[PDB]
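Read the structure below first, then the notes.
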Amino acid sequence: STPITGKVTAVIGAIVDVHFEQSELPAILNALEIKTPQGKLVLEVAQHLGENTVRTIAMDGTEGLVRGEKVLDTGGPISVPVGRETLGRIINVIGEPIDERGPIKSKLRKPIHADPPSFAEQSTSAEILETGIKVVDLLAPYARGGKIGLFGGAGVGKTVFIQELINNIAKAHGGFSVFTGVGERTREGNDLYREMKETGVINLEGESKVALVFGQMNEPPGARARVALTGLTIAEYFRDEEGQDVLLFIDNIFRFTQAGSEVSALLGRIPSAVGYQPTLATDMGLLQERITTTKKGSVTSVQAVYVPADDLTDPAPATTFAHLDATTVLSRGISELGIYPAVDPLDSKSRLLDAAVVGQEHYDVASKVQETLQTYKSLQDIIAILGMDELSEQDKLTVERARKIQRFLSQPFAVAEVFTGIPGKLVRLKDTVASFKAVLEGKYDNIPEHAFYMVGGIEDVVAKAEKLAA
Amino acid sequence: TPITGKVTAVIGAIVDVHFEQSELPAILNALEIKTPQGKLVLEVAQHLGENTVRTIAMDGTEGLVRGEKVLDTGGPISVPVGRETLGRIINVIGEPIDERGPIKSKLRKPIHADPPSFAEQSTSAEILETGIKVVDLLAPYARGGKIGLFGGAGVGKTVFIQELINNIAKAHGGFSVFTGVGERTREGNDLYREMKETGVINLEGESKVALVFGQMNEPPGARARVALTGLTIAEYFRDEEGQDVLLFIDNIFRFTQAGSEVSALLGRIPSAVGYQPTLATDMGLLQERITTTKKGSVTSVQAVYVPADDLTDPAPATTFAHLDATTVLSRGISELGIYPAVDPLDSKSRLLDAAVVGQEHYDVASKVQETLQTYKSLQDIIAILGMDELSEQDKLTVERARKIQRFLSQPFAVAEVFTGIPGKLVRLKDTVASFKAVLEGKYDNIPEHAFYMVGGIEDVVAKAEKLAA
Amino acid sequence: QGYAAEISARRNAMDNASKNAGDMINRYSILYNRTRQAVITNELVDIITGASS
Amino acid sequence: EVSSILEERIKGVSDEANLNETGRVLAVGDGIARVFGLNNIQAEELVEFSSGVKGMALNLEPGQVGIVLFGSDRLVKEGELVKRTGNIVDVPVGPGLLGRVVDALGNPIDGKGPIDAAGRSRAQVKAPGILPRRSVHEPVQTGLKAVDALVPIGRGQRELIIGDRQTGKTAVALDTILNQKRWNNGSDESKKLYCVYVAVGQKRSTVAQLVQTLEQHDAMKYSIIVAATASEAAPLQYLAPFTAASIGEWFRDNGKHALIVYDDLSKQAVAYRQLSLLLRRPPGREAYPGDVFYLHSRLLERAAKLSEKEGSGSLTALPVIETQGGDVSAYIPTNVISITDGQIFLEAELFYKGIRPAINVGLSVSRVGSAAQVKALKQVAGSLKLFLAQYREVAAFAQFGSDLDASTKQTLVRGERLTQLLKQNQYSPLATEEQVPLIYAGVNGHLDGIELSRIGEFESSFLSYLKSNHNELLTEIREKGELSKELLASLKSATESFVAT
């Protein structure tokens, strides 16, 4: 091996600067390995500061390091293992089996970095993805190979929403999936590992139709940044080289943003607005652009986003808001209304909803719904002071319908048989359009409002009407 | 040999000396630079190494020629203590600023001292009566306690304290310390005169009070170590004399504020709202050297000049941490004309409990809080609509609370001059009865004007007759 | 007579309501305006502190 | 006696050998020294200043290695030598810390004689992996009815106590410790929780009262009190949660189940803020260094419910965050909220309203865990939540002069009674077996009619009545932990019997 040896010069948190000797200087974005009783500490080369000294970011805890410690260079950006021998095991930031699956890799490794496909590579899509979740199906239909985006705040049962998607869509889909967790709890981790072993997606006998890359919040901020890149490359290997349809899931990208903001300060970059990195736009951009359906395989990414304190004017959610194809907002208010899905319907916009894409009928039904719900919200203030008085009878029926619709959007989740107890309903998209159409016509205005609440399709709604009637 | 030096820098009141000989300085030493304006006392605060200290300078730094001879007096500034502190008002160094000549001393003690140990702590809760209805009712003080006031901008921050001094400390026999950090000099002279007049300072006799007074004029650095000086005087009483002390501090905002001035110059990157990054430690040291230990029970009273009237500012925030009672007084309640201006939903004490002031007191307090909380809640509705549009049941609560609000204003004796209304000192035993009656709606049948600015319940009745005329 | 008094009284009341609400608008507007400036100041302090470092 | 012990102590001093590494202090003051030398040096090592001060090392620089003092500045002087301890920071950990107040270093500050330590451990230890965990199957009930029913607490789980400062903020936590007396008195180690109350940033007087309170309720005999009083160094304060954590890990490792209260975690953040600003690290949002998030996250994730293979040993955590101004949008509260597995918002207005506990149930969630509460109590409180949610909705509607219809006032009337039912006086934990009846009565609307004033009387008396006749019934609730048909019927009849008289 090349004698690219550097002696550490400054351990100042994650930032560790190395002093490679003259004429043997690494290249920016290389990977340094340092033998330690902690295995090999990996330092990712991120700047040259001249005079044969680089400033690199650590991927592991920098406690108990020695100032002047010899550093070998393995060169280039960290090379993970890729294959279909990456299917079904927990792969840590640097790739190690954190589930003791022993050697991981098929025959190949790939670098953590990869370039985003060029404009020429891009190939337009406009498919459809039925989730069975009625609100999603009617008011913001997803599309296969999409870049679905789960904007929501803290603890919107964010994992739970995703869990429903995995339960239905992943098992259903033939494409491989990669569940990547960036800075999520080991509590959540143990549950997810167990749950997806149970749903059999992770089949511990046969091949798993999913891989896991769990990066947790206990890992250093530096390591947290490069959980994302690692997972992304596994997905790229599927997308490109295996050619397969993918159905990526990543969690949570605020942790990616946040991680980058933290080490930005440490890198010496003067903080930008709301303390975020000045490189915020482009760092996000590199991740987002890399994920795309090209001539090669279709990555059906579902990307979680955490909106700090439900403030969407904050630059970190707001920047992400542009970058994702099919935004969905899961709001606290709606959660509080007891509606799980917590999806805020008027605040969920999708480019995939169109009177051509899903056709005029689907569109028209949803357009009437949107207006109806918006009317109810606008009138809520009138009801607050004025009450039912100088408010039209017609308006009152619309209000009543909106309350019915509001709770018709309420339907349980199968993965909330433990977070509720009523089993979820995968209601066919066409059936949902029809069933909602009926409501708008007022064909079921004899049905109690609460007989729309937390049940499935029209057949179920009628059944719960009867149940309540008794 | 003399640890001579030269003054390498005079960057504000943060002079830096460069000691010549390699005899070391030590952090928190004191240095005397002799000046033709008399000596100047500086205190080593940083070592920059290579025999260059950076020193806080207590008094003004005008005139200094860069390269001025120093002599190191060694160790922190030493106050003079004794019974002779009592009946003397002293400069930071300890020189009488009331010019009562040489203060005979036994022990001269370092300004800095270590907080007494966790083992030495002793906790008690002997209900001190202030004779102020609102104080007793809502959050009674207790002996050895650390009492807190979060008065607004010139809300008679001093006036509230003066009433307390007039009542509690003349009902206290043991030693008492008055420490006024950066207070307006003229008020201090009035205080000095009043104390002498009320014999608490008896210059012929002995005084059961001692005083340290720091003018608001005084340079920031002096004000910073005014507290430490006073704190030593208190320790001498607490420890060496053993006698139960009392302590009054006004304003401990000046302690923080002064710190914020020096820190930047000292060489510190400042924390939010400009506050010193050493705010927590400095506050910590001051407030843990004030404590009731086996050695002595020191009831302490701390006054916070809320800056810009924002209590979420970091300096008020860290004060809330170190108190056993607080009685936040706010400008709004002052504007409403209620003197005293104590917020009734922003007072707390650990000394309010059903096992302390009894179940009956606690029950009485519960109702007072509930009524007032309702009253604050309906402030929106009251403004948007009419008060008649309030629900009838609620309208009774509101009327009761309106009365309660007015009732709570009790004339004060030091305020008696200023207001013109003769003061009222109402017994604690009387107070419980008075509010109890109001809660039973007994005397709720007579105007709000009657309840306004009067003493006990009986006084309200008499004032009803007066009002009726 | 009663109904006429009811409608007359509400007209008077709702007029007075409008005045009282207006005062509250003015008070929260000043608060809003000051607060907006303050947010800018607080952000600036963070920026200055960063620049100084 | 005392002479022999002193003789032992002097006798225990004897000889030394050549000290490796030295370096000379230069600039120094604030509490942050920078020394020249120490070429070999582990990061986070403890280095003994010749003054007597011991200091961890947080900056290794190719100039001057920055050793953060754990002692007073005055002791330190220019050009002093510092000789490296040779140990990355470490804590004595053992059984003897039970029944001990200890400072951050681990020395008893209550001075009940030096600790009996079964080991030493390291202060930074990374969180247990995905592999060593079991899902939370063991409740831990605080004995506060609102908490147990509405926000169920399970061993392992990190549950965040957040709200306005010292509004009995400490007292909410202390109640939990007191109800853990009930198991403590009992038997079976895994059904016992040991309890570590960590006090950072609080005045000596508060702490002293607290230890006194714990001795008063005679709940001191299974507690470890880790303290870092307000005076004590910002470095010692920063290190204080992490050294508490290791003491907890000794329990976790033993397979013992325990609970660690980190009160106030907010004060750790202030400490790290100071530490960073005098290490001159670029300051983060609101001048808290950015890796405050990292600091808190690594700390909190060390508590866990381990796998059956890994002995199950559940360290349970309760962080306590002071909310300055009651606005959680501040950087430190926002950060913590993400980290924690539940939020238990307390509101000041409700304290004044006389709801004591003043916990705002609208803002309080336990986002995970539901096998974290008793099956019986889950069944009864099934619609306790719904009723309360409805009460909240109805009450909101009632504002601004809306003349309620009778149906809404059925809800309102029912709702009011529930609110009175929840209230509990400070330092008065209850037995869950006797919290199940009270909720049964309320939810089955038997209290709806009962006059608002005498609800408290009803509660007291009802409990007495259940003690009198249906003490068999209570025993069963303890024994079976899920209400059977027989129990439901017995309970229904009993409740009915007590509605009048």
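Per Swiss-Prot, chain C residues shown: 257-309, in order.
Cβ coordinates are placed from backbone N, Cα and C, and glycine is handled just like the others.
C:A273 (mutagenesis position) falls within a helix when secondary structure is assigned with DSSP. Experimental mutagenesis is annotated in Swiss-Prot for C:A273 to V, with the remark: Lower activity.
All protein chains considered, the CB of C:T297 (mutagenesis position) has 9 other CB atoms within 10 Å. According to Swiss-Prot, the mutagenesis experiment C:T297 to A carries the annotation: In ATP3-5; dominant suppressor of the slow-growth phenotype of yme1 strains lacking mitochondrial DNA.
Neighbour list (C:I303 (mutagenesis position), Cβ cut-off 8 Å, at least 6 residues apart, same chain): empty. C:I303 to T appears in Swiss-Prot as a mutagenesis experiment; the accompanying note says: In ATP3-1; dominant suppressor of the slow-growth phenotype of yme1 strains lacking mitochondrial DNA.
In the structure as shown, the Cβ atom of C:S308 (variant position) sits within 10 Å of 10 other Cβ atoms. Recorded in Swiss-Prot as a natural variant, C:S308 to F carries the remark: In allele ATP3a.
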> Select from the recorded positions C:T297, C:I303, C:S308: which have any Cβ-Cβ contact with chain B shorter than 8 Å?
Replying inline: C:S308
> Using DSSP and three states only, what is C:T297 (mutagenesis position)?
Replying inline: helix
> Over all shown protein chains, what is the count of other CB atoms within 10 A of the CB belonging to C:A273 (mutagenesis position)?
Replying inline: 17
>> To the nearest Å, how far is the Cα of C:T297 (mutagenesis position) from the Cα of C:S308 (variant position)?
In response: 16
